[PDB]
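Novice: Input: one structure, supplied below.
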Amino acid sequence: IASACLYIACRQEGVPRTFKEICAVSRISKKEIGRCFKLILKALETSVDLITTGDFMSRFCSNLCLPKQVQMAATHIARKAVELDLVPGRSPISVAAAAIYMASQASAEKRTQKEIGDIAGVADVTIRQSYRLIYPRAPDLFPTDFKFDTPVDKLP
Amino acid sequence: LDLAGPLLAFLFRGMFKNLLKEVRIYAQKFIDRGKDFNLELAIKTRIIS
Amino acid sequence: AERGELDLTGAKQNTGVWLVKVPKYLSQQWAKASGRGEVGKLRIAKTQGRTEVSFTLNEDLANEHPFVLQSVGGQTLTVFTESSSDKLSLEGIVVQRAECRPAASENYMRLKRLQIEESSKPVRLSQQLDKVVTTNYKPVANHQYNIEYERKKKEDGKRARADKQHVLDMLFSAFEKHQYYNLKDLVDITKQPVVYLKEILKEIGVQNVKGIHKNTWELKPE
DNA sequence: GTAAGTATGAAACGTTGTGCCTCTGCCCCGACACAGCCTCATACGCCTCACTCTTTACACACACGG
DNA sequence: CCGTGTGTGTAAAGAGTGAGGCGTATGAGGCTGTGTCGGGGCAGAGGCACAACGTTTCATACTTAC
């Protein structure tokens, strides 16, 4: 119940965390955290605004050593990708991880899928799946005024 | 003369002993239950802070 | 003559030995090879009314150690050895004590400073960390212990309700081992549901109030 | 007129007395099977690929010696 | 001078680990139901470590006969 309340409060104040970021702190697994979250939302007769991909951008890119420019680039990529429906029905966290990966690979500071998965708590397979959907549309998602040393025109 | 350092070191050992006592109590509950314990969850960070 | 007997023959011969205090670097160099059978030569020079003791370091070992004697009348010292075959013997009696000092004074401290610094390597100090740690509580769906416990609970499964005859036979068979059993301990031996086990135990067994620990079940119906 | 006890003001340990935890059951549950579709998310597993030092083979070479 | 007596290139096995993608399996969730049983903090016994007068003791002057 305490873990569910903490998750609800974090979601409400506008700095939502992921269930995996509360499980890593609490002594229970994600399943019970989610069950108690739903039970509390049902009992309290309250609701929480749906999480957006931009909410996990700042924390994910601050845990990583990415600069602020790469953070803004990833946020813009993810927002445009969700607007363009390139990732239909996929969790916002996977989309955020894919945007962070592409922004890091295109920028001077490069990060592999493993580190991004550990930071965001997303399996590298999910990162690849969410990255291939937005792979062909890499350039138009980037900010127009974006400096880089590794061309956005070529990426893994 | 007990300056800031030695004064702070006096507090830290009392607060660190509580931290080590707390993890012992937390671990003992899980070990007796038969299940291993998570180290991150055993540590009470508010004790020192 | 026994295992604990001490071979005091050395004392009978009144053999004399010298006790020497030397620094670690001199012994450390000896400990380097420690198997060549030679580390230096001990030179003693005597005059009409004065005696001086000095030691010279081997040239190969290096790649003056003056000795000062001390009075031994204030304390009597003896040297004994324990054989690996459990045969203790007395090597002899100390007749003189000596100490070794360094010929150099200024640059000698430099070697000591290195030793003090070298012994300071295990002295761990707090390290400043440029970036706050963000790996603590890294996101994970299930704790490794939590999945293992869930798998173990699913594997062993719940205890089943065995037939009364089999449960009764096990209870009576175990009664011979000890007069009284605890309900919790008895459950493990019988491996039956607590409610079901209690009903069976109530049907025949009874609980007696004991003033030493607490009221415990007695397997004897009477 | 002391003697054998009579009274009196100190210590001193101990037996109920008082707490002080410490279990002991005991209700009070959730989670097991398992039914379809459903979509996304997580885990496993297995063979194909890589590669890398370390030999492994084999045509050829270059003296060597009697 | 044709025997012999040793080197050398370089990809070819020989292991020796190691890695990566993919495809299958799993899960979680709503739901609804039905037998049953451990569980993780719980309302109620149960017996010991202090604990607090207290009952006896012990000289030490005195009480009471004798």
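Following Swiss-Prot, chain A shows residues 159-314, kept in their order.
Recorded method is electron microscopy, 3.4 Å.
Positions of Cβ are set from backbone N, Cα and C atoms, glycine also.
Per Swiss-Prot, the features are:
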- A:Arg185 to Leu: Reduces interaction with VP16; when associated with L-189 (MUTAGEN)
- A:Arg185 to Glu: Reduces interaction with SSU72; when associated with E-193 or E-200. Inhibits interaction with VP16; when associated with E-193. Inhibits RNA pol II transcription activation induced by VP16 but does not affect basal transcription; when associated with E-193 (MUTAGEN)
- A:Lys189 to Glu: Inhibits interaction with SSU72; when associated with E-193. Reduces interaction with SSU72; when associated with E-200. Inhibits interaction with VP16; when associated with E-200. Inhibits RNA pol II transcription activation induced by VP16 but does not affect basal transcription; when associated with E-200 (MUTAGEN)
- A:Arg193 to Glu: Inhibits interaction with SSU72; when associated with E-185 or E-189. Inhibits interaction with VP16; when associated with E-185. Inhibits RNA pol II transcription activation induced by VP16 but does not affect basal transcription; when associated with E-185 (MUTAGEN)
- A:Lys196 to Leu: Reduces interaction with VP16; when associated with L-200 (MUTAGEN)
- A:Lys238 to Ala: Abolishes autoacetylation, represses transcription activity, does not inhibit its association with chromatin to promoter-specific regions and decreases the association of GTF2F1 with chromatin to promoter-specific regions (MUTAGEN)
- A:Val283 to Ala: Reduces DNA-binding (MUTAGEN)
- A:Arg286 to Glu: Inhibits interaction with RNA polymerase II; when associated with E-290 and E-295 (MUTAGEN)
- A:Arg290 to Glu: Inhibits interaction with RNA polymerase II; when associated with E-286 and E-295 (MUTAGEN)
Novice: For A:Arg185 (mutagenesis position), which DSSP three-state class applies?
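Specialist: DSSP assigns A:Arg185 (mutagenesis position) to coil.
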Novice: By the criterion CB under 8 A from chain B, which of the mutagenesis positions A:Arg185, A:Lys189, A:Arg193, A:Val283, A:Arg286 would you report?
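Specialist: So the ones by chain B are A:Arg185.
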Novice: Work through the mutagenesis positions one by one (A:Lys238, A:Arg286, A:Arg290) and point out the residue whose CB has the fewest other CB atoms within 10 angstroms.
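Specialist: With the mutagenesis positions A:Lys238, A:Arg286, A:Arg290, fewest surrounding Cβ atoms within 10 Å: A:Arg290.
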Novice: Roughly how many Å lie between the Cα atoms of A:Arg185 (mutagenesis position) and A:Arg193 (mutagenesis position), rounded to a whole value?
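Specialist: If we compare the Cα positions of A:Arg185 (mutagenesis position) and A:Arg193 (mutagenesis position), the gap is 15 Å.
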Novice: At the level of the C-alpha atoms, what whole-angstrom distance separates A:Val283 (mutagenesis position) and A:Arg290 (mutagenesis position)?
Specialist: 11
Novice: Rank the mutagenesis positions A:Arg185, A:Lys189, A:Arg193, A:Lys196 by the number of other Cβ atoms within 10 Å of each Cβ and report the first-ranked residue.
Specialist: A:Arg185
Novice: Check the DSSP secondary structure of A:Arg286 (mutagenesis position), expressed as helix, strand or coil.
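Specialist: DSSP assigns A:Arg286 (mutagenesis position) to helix.
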Novice: If you measure A:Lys196 (mutagenesis position) to A:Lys189 (mutagenesis position) at Cα, how many Å is it?
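Specialist: So the alpha carbons of A:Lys196 (mutagenesis position) and A:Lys189 (mutagenesis position) sit roughly 11 Å from each other.
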Novice: Which whole-number value in Å describes the distance between the Cα atoms of A:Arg193 (mutagenesis position) and A:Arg290 (mutagenesis position)?
Specialist: 32
Novice: Distance check, please: Cα of A:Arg290 (mutagenesis position) against Cα of A:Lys189 (mutagenesis position), rounded to an integer number of angstrom.
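Specialist: Computed Cα spacing between A:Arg290 (mutagenesis position) and A:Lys189 (mutagenesis position) is 28 Å.
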